[PDB]
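Written out below as C-alpha cells is the structure these notes cover.
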Amino acid sequence: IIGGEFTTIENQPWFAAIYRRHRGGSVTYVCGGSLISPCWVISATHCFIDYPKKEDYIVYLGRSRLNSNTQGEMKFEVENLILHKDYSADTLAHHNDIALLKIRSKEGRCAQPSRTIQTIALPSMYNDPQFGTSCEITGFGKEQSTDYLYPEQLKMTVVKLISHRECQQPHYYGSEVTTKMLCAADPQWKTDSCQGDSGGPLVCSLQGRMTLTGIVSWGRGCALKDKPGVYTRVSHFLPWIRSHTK
Ligand SMILES: NC(N)=NC(=O)c1nc(Cl)c(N2CCCCCC2)nc1N
C-alpha cells in the first residue's frame, strides 16, 4: 500500500496473510486474501501459479504483522488450492485472476471467528457501487515502488472506483481492462495498491454492508498518474465461487 495509514487486523478482520515455505526451510510472504467462510479464503491465481503445490503454503488469520506473531492469530495448512481454469496473463493484465484456498489447521479445524477473525460478505451478482464510490484496500505490499522490503505492519487506504469508460481510455489501460475487472484510484494518484498487495480485499459499503467488491490483481507500477489499480470484479464470479465452495 502506497500512502494510506497503518492499521491492525481488527479493522479488516477478514484479511488473510498467505506465505510459502521454501525447500531451504525459509518462509516468505506471498499475497493477501479474504476470509469468505470459515473454511475458505479467496485470493488471486497469479499468486500461486508458479508454485501450485498446496503443501507449500501457510495461511494466517488474525495477523497484523508480517514477521511476528499477533495475539489471537490462527495458522492453517491449505487443504485445497483452486486456481481459475481460464486464468491468463499478458505482459500486464491478469484475466480471471481469482483463487480459492480451503484452509485446515493441524488439528483439522477451520477458522473460529473472534474480534480479529471475521468473514466478509460477497456482493450480489452484477451489483457494484457506482463510479466515484470510496472503497478500502488492505495489505502488506510495498509502501513505495522502489522499496525492497515489505512493511512489517498491515496497511490500508481508500481509493475511488473508476468507470470502465475512463479506465479503458488509451492513456489508461485500453482493452487490458475487461468487464470482469474494476479499476480504482486516488484523484491525486497519491495512494494505491502495489506489489505484495495482490490477492487482498477491495471492500465497499453496498446496501448497508461491507462487501468484497474486488481482489487486488494488477497495475502498471504503483500510484502512477493515469494507471489505476485493477481488481478482479468479484460480482462477476459468484457461480465460480459457489461451485468451488459448495
Ligand atoms: N495498483 C497498482 N498500481 N498496482 C498493483 O496493484 C500491482 N502492482 C504491481 Cl507492480 C504488482 N506486481 C509487480 C510484478 C507483476 C505482477 C505481480 C506483482 N502487483 C500489483 N498488484
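By Swiss-Prot numbering, chain A shows 179-424, in order.
The way this entry was determined, per its header, is X-ray crystallography, 1.7 Å.
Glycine residues also receive a Cβ, built from the backbone N, Cα and C atoms like all the rest.
If you check Swiss-Prot, you get these features:
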type: ACT_SITE; residues: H224; note: active site, charge relay system
type: ACT_SITE; residues: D275; note: active site, charge relay system
type: ACT_SITE; residues: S376; note: active site, charge relay system
type: MUTAGEN; residues: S323 to E; note: Abolishes phosphorylation, proadhesive function and ability to induce chemotactic response; when associated with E-158
### Listed recorded positions adjacent to ligand 1, that is, members of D275, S323, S376 whose C-beta is under 6 A away
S376
### Message
Return the count of C-beta atoms lying within 10 angstroms of the C-beta of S376 (active site, charge relay system), excluding that atom itself.
### Response
26
## Note on the structure
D275 (active site, charge relay system) has its Cβ surrounded, within 10 angstroms, by a count of other Cβ atoms equal to 28
### Query
DSSP on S323 (mutagenesis position), three-state: which is it?
coil
